[PDB]
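The structure's right below; bear with me while I get my questions together.
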Amino acid sequence: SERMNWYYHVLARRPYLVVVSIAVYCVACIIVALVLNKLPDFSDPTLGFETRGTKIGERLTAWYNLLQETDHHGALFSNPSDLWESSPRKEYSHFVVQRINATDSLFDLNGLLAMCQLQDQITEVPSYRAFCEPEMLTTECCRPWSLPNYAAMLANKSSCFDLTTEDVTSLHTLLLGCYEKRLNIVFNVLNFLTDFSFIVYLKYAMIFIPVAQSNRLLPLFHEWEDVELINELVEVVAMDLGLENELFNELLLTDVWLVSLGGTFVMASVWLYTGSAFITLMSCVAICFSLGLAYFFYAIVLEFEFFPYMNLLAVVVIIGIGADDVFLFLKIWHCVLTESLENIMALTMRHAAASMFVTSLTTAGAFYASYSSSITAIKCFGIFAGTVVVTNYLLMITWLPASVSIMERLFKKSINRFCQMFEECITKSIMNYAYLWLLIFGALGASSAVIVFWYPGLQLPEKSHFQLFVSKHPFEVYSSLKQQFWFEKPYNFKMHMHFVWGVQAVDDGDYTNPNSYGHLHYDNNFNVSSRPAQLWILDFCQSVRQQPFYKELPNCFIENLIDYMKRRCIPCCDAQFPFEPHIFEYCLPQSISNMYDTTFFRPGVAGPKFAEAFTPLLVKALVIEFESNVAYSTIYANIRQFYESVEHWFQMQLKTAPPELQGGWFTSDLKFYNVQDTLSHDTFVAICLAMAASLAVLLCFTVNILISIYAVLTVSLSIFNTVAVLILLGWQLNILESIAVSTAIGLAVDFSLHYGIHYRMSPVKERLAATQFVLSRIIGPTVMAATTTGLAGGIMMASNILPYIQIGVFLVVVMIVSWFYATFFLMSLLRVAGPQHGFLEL
Ligand SMILES: CC(C)CCC[C@@H](C)[C@H]1CC[C@H]2[C@@H]3CC=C4C[C@@H](OC(=O)CCC(=O)O)CC[C@]4(C)[C@H]3CC[C@]12C
Ligand SMILES: CC(C)CCC[C@@H](C)[C@H]1CC[C@H]2[C@@H]3CC=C4C[C@@H](OC(=O)CCC(=O)O)CC[C@]4(C)[C@H]3CC[C@]12C
Ligand SMILES: CC(C)CCC[C@@H](C)[C@H]1CC[C@H]2[C@@H]3CC=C4C[C@@H](OC(=O)CCC(=O)O)CC[C@]4(C)[C@H]3CC[C@]12C
Ligand SMILES: CC(C)CCC[C@@H](C)[C@H]1CC[C@H]2[C@@H]3CC=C4C[C@@H](OC(=O)CCC(=O)O)CC[C@]4(C)[C@H]3CC[C@]12C
Ligand SMILES: CC(C)CCC[C@@H](C)[C@H]1CC[C@H]2[C@@H]3CC=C4C[C@@H](OC(=O)CCC(=O)O)CC[C@]4(C)[C@H]3CC[C@]12C
Ligand SMILES: CC(C)CCC[C@@H](C)[C@H]1CC[C@H]2[C@@H]3CC=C4C[C@@H](OC(=O)CCC(=O)O)CC[C@]4(C)[C@H]3CC[C@]12C
Ligand SMILES: CC(C)CCC[C@@H](C)[C@H]1CC[C@H]2[C@@H]3CC=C4C[C@@H](OC(=O)CCC(=O)O)CC[C@]4(C)[C@H]3CC[C@]12C
Ligand SMILES: CC(C)CCC[C@@H](C)[C@H]1CC[C@H]2[C@@H]3CC=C4C[C@@H](OC(=O)CCC(=O)O)CC[C@]4(C)[C@H]3CC[C@]12C
Ligand SMILES: CC(C)CCC[C@@H](C)[C@H]1CC[C@H]2[C@@H]3CC=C4C[C@@H](OC(=O)CCC(=O)O)CC[C@]4(C)[C@H]3CC[C@]12C
Ligand SMILES: *[C@@H]1O[C@H](CO)[C@@H](O[C@@H]2O[C@H](CO)[C@@H](O)[C@H](O)[C@H]2NC(C)=O)[C@H](O)[C@H]1NC(C)=O
Ligand SMILES: *[C@@H]1O[C@H](CO)[C@@H](O)[C@H](O)[C@H]1NC(C)=O
């Protein structure tokens with residue numbers, strides 16, 4: 001312990017040196033990272049929710065690169081000839097309206113005058129005059145066509161002068177007369193405006209303005225948010241615009257300013273606890289420098305080219321965690337002052353470094369275990385947050401004690417009395433009433449296990465939408481109110497299976513960014529023209545005709561080629577189905593040419609693919625399409641059954657094939673299903689890794705076995721109760737939720753670690769004295785840490801984005817649950833049956 005004495009002497013005797021050096025280095029790294037790496041573009045929020053590296057992901061990447069290589073460039077070419085030498089539509093912007101006093105049908109006069117007022121309110125907005133999409137060049141901003149407008153249109157007069165009880169009732173008699181006289185397009189248009197349940201009492205109406213859906217009309221959206229259109233009787237409840245991602249970005253960038261408020265509150269907490277402004281200032285600086293160093297190591301050093309939006313969530317975490325190691329430090333420091341600076345620094349560092357290290361290690365280990373996932377955004381988030389935590393810990397060790405020593409170089413009643421009363425009440429409660437808390441929190445643990453595991457588990461998302469905004473946001477309300485209207489159904493597109501042979505199922509790209517798919521490799525053992533290959537391809541088609549999932553051209557080209565052979569002469573003419581391979585390769589491109597030269601020209605993925613090696617071409621690949629009876633569903637079990645069945649049958653069929661064609665693989669629109677499977681598997685893996693990290697850290701630092709078991713129990717019950725609370729709040733499995741379930745461990749184990757470490761650290765080995773010592777020393781820092789984290793999240797609750805709200809719920813829930821379990825369940829366990837006299841000590 002001689003070298004560490006020198007480090008403590010440096011921190012105590014020359015702190016300005018460490019401060020200046022850290023500041024210079026971190027500011028330089030920030031300068032480099034922000035100047036050299038161009039800034040993150042969140043133009044598309046659903047970027048990196050794909051599972052690169054898996055079987056399905058490999059196949060999908062290969063299939064994508066194939067289409068990327070079909071026609072625009074590359075030796076491949078589908079056709080060898082290319083190788084040789086007014087009424088509305090959905091794209092307009094539309095508002096969905098409902099009536100909210102009487103709450104009767106919208107249709108009658110009062111609703112129509114309300115919609116007149118709505119239209120006059122919308123069109124009075126200034127920017128609308130620029131976006132109006134004027135037509136006819138008559139110096140007119142064209143009017144929005146809706147219910148009252150059409151009611152006036154059937155009449156000769158204009159709108160808002162309806163005289164409805166004779167006029168609107170005539171419009172009613174018109175609609176009841178006809179169903180699907182067709183004056184201009186009134187019936188068809190108006191039956192597309194209103195909902196299914198119009199035949200009387202349309203639950204919802206819709207207003208169409210002459211404005212295309214674009215990314216440009218965001219100030220229009222904000223101007224409409226100013227005047228909320230709720231005037232007396234009607235409510236604009238779902239305004240669809242092609243504006244989800246732009247508003248998502250803008251709201252992220254505003255809600256980080258809102259994160260600044262939680263940062264301010266955490267700084268206020270540090271000021272109240274410590275009693276100086278210098279330490280809170282330098283802790284803010286430490287949080288910022290940790291973020292900067294992490295962004296530098298992420299972008300510049302590690303060359304991670306993709307920065308998700310989820311990485312910003314790490315900021316919301318670290319403002320909670322970064323100040324925590326402050327509260328633990330100065331406490332011990334003040335204790336050492338009660339019982340020059342070099343010795344004090346040595347003692348408080350020997351007492352605090354274990355706990356600080358342990359907390360940051362558990363959090364960073366969970367975050368880095370998130371890198372085990374196949375999804376890319378999870379990998380990026382894991383690496384970023386782990387780097388942020390590790391930077392925060394190094395910043396703690398170096399920059400915090402120097403700031404402490406500088407504070408002492410620089411150098412309340414109600415606060416002390418309140419903290420004393422709080423400590424006294426908590427201590428007396430735990431010591432007197434222990435079995436009560438043990439029973440209560442064990443019951444809650446069992447209930448939460450039943451909730452999280454058996455019946456209402458973390459069910460997968462089945463109507464995904466990759467939701468972004470709050471449920472009571474118009475862009476998200478509209479997605480629920482789509483199906484009620486007519487022009488939202490295309491009936492359903494059946495799924496179409498592809499079988500590909502020429503190319504390998506490999507992803508030779510960087511799995512971290514979604515814009516490096518790599519280069520496809522062609523299988524060189526691939527020979528279609530062989531006679532056994534012809535026989536097997538024919539039997540394959542005719543076998544697909546047998547199987548149940550089949551549903552009924554370019555696909556199964558071999559049939560069209562046999563037809564091209566069947567035609568009598570007057571080379572390719574007057575042949576049979578089994579014929580010579582050079583005749584095959586010479587006549588097949590001619591068959592495709594004559595089939596495309598037909599005026600049908602069915603453009604599809606199906607067919608063979610040729611390359612230059614008339615000149616003799618060679619087939620590098622083919623894809624065989626078949627329409628399947630299964631419809632495109634979002635749920636997991638249907639596509640699981642479909643994919644498993646078809647893959648099993650195909651892999652059984654391939655064994656019949658020669659070794660030439662034994663390189664084929666299956667594909668469909670299996671992106672979301674692949675995500676769904678990998679998400680559960682990777683969540684389990686990340687939970688296992690983080691749990692192992694926490695268990696190891698426990699066994700090393702709180703060397704006793706019983707304390708480790710009690711801590712594992714407390715953490716497991718805390719995570720159970722948290723996940724259960726989230727489920728009852730309406731949480732389903734998703735990327736953020738898998739992340740949060742993996743990181744709840746490393747967030748929650750901190751409190752248990754503090755208590756177990758200080759319990760081992762007690763001089764008196766009796767459980768009673770050890771518990772008193774533990775509580776008296778460490779009750780305050782845990783409280784202020786949990787408070788800072790929960791407060792940082794609970795301000796994010798006041799946001800319109802779902803990620804930030806979800807983090808608010810998660811941080812608040814985890815911190816409160818973990819504190820109440822570790823403080824009452826674990827300490828009661830130690831008070832009643834804790835280890836004394838070194839029982840079960842390593
Ligand atoms: C930049 C990041 C990696 C954080 C680490 C900070 C280092 C740059 C600090 C930590 C220990 C510091 C050293 C601790 C003490 C000394 C002894 C000192 O020697 C003297 O005796 C001059 C003063 C005198 O004699 O009064 C020269 C600087 C040096 C090596 C300091 C140089 C800078 C060091 C390596
Ligand atoms: C330590 C924690 C609190 C993270 C805070 C990081 C800040 C340095 C970032 C967060 C949001 C950023 C702002 C988000 C967007 C803009 C608009 C930008 O001007 C533009 O018109 C182009 C960008 C756009 O319009 O999206 C000028 C800087 C500014 C205010 C950025 C300034 C720096 C801010 C405050
Ligand atoms: C001050 C210390 C704690 C450093 C903290 C890092 C932040 C200053 C960085 C991290 C990610 C950066 C963002 C990643 C990039 C964007 C998008 C950009 O908006 C645009 O759409 C313009 C670019 C384009 O459209 O081409 C506005 C800045 C912003 C939010 C950057 C603002 C500053 C952020 C929050
Ligand atoms: C430094 C502190 C925070 C402790 C944590 C160390 C991490 C850097 C370790 C812990 C678990 C390690 C992971 C455990 C296993 C895997 C899977 C591996 O991918 C594979 O698919 C091949 C191995 C397999 O069969 O799983 C990639 C590395 C990775 C994530 C390891 C990367 C580094 C991790 C995140
Ligand atoms: C939220 C649920 C899961 C339990 C945790 C909430 C605590 C703030 C409560 C629970 C029981 C409360 C205790 C129940 C009764 C008393 C006796 C009381 O004794 C007195 O000296 C004055 C009043 C009296 O008891 O006569 C001191 C506070 C205390 C231990 C209370 C302190 C705060 C406790 C630990
Ligand atoms: C072991 C089991 C019984 C877990 C017990 C934990 C309780 C403290 C949780 C379980 C369900 C939670 C409730 C679930 C949902 C809500 C609604 C919430 O108000 C809202 O309007 C927002 C809800 C949303 O939008 O999802 C107020 C809190 C409350 C009652 C929560 C309060 C705390 C409750 C009772
Ligand atoms: C202490 C030992 C004896 C274990 C006791 C376990 C009970 C506390 C479990 C068993 C059946 C459970 C219930 C089974 C299922 C439901 C439905 C559930 O309703 C919902 O719709 C919430 C889901 C959502 O909104 O996402 C509310 C919880 C509840 C009654 C569970 C509450 C807790 C119960 C009573
Ligand atoms: C004891 C420690 C762990 C702190 C946790 C206390 C919670 C009960 C507090 C913390 C912040 C509070 C939140 C801060 C502000 C808001 C916004 C409020 O709704 C608004 O949108 C009004 C503000 C706006 O204009 O956006 C709903 C309650 C809520 C989430 C509060 C609910 C309760 C929260 C989560
Ligand atoms: C170990 C035992 C004592 C568990 C107790 C934990 C509570 C402090 C947690 C459980 C559920 C939490 C609540 C879950 C969510 C809500 C709703 C939130 O307001 C919202 O509108 C969010 C809903 C949305 O925007 O979608 C205000 C905070 C609150 C009551 C949270 C406050 C703190 C609660 C009551
Ligand atoms: C696929 O395999 C067949 C036989 O295994 C190859 O056919 C022969 O080689 C040349 C090709 O022009 C010709 O002599 C005959 O067509 C075949 N040889 C015989 C019958 O002895 C065929 O070339 C292979 N495909 C490719 C693209 O090379
Ligand atoms: C105007 O009124 C006449 C007489 O009822 C009717 O035939 C005509 O269709 C009306 N005009 C419009 C645009 O509906």
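Numbers here mean position along the shown chain, with the first residue as 1.
The backbone N, Cα and C atoms fix where each Cβ goes, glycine too.
Okay, these came from Swiss-Prot:
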MUTAGEN   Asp750 to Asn (Swiss-Prot position 1030)  Loss of function; when associated with 517-N-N-517
MUTAGEN   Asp750 to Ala (Swiss-Prot position 1030)  Loss of function; when associated with 516-A-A-517
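Mind mapping these onto the model and telling me what they sit next to?
The C-beta environment of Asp750 (mutagenesis position), restricted to residues of the same chain at least 6 apart in sequence and closer than 8 Å, consists of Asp324, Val358, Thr359, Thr362, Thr363, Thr782, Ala785, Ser818. Secondary structure at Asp750 (mutagenesis position), as computed by DSSP, is helix.
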To the nearest angstrom, what is the straight-line distance from the CA atom of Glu339 to the CA atom of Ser340, with 26 residues unmodelled in between?
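Between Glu339 and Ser340, the Cα atoms are separated by 14 Å.
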Note the 23 unmodelled residues between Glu180 and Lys181, then tell me the distance between their CA atoms, whole Å.
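The answer is 12 Å, taken between the two Cα atoms.
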Please compute the Cα distance from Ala613 to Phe614 in Å; 24 residues between them have no coordinates.
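Spanning 24 unmodelled residues, the Cα-Cα distance equals 13 Å.
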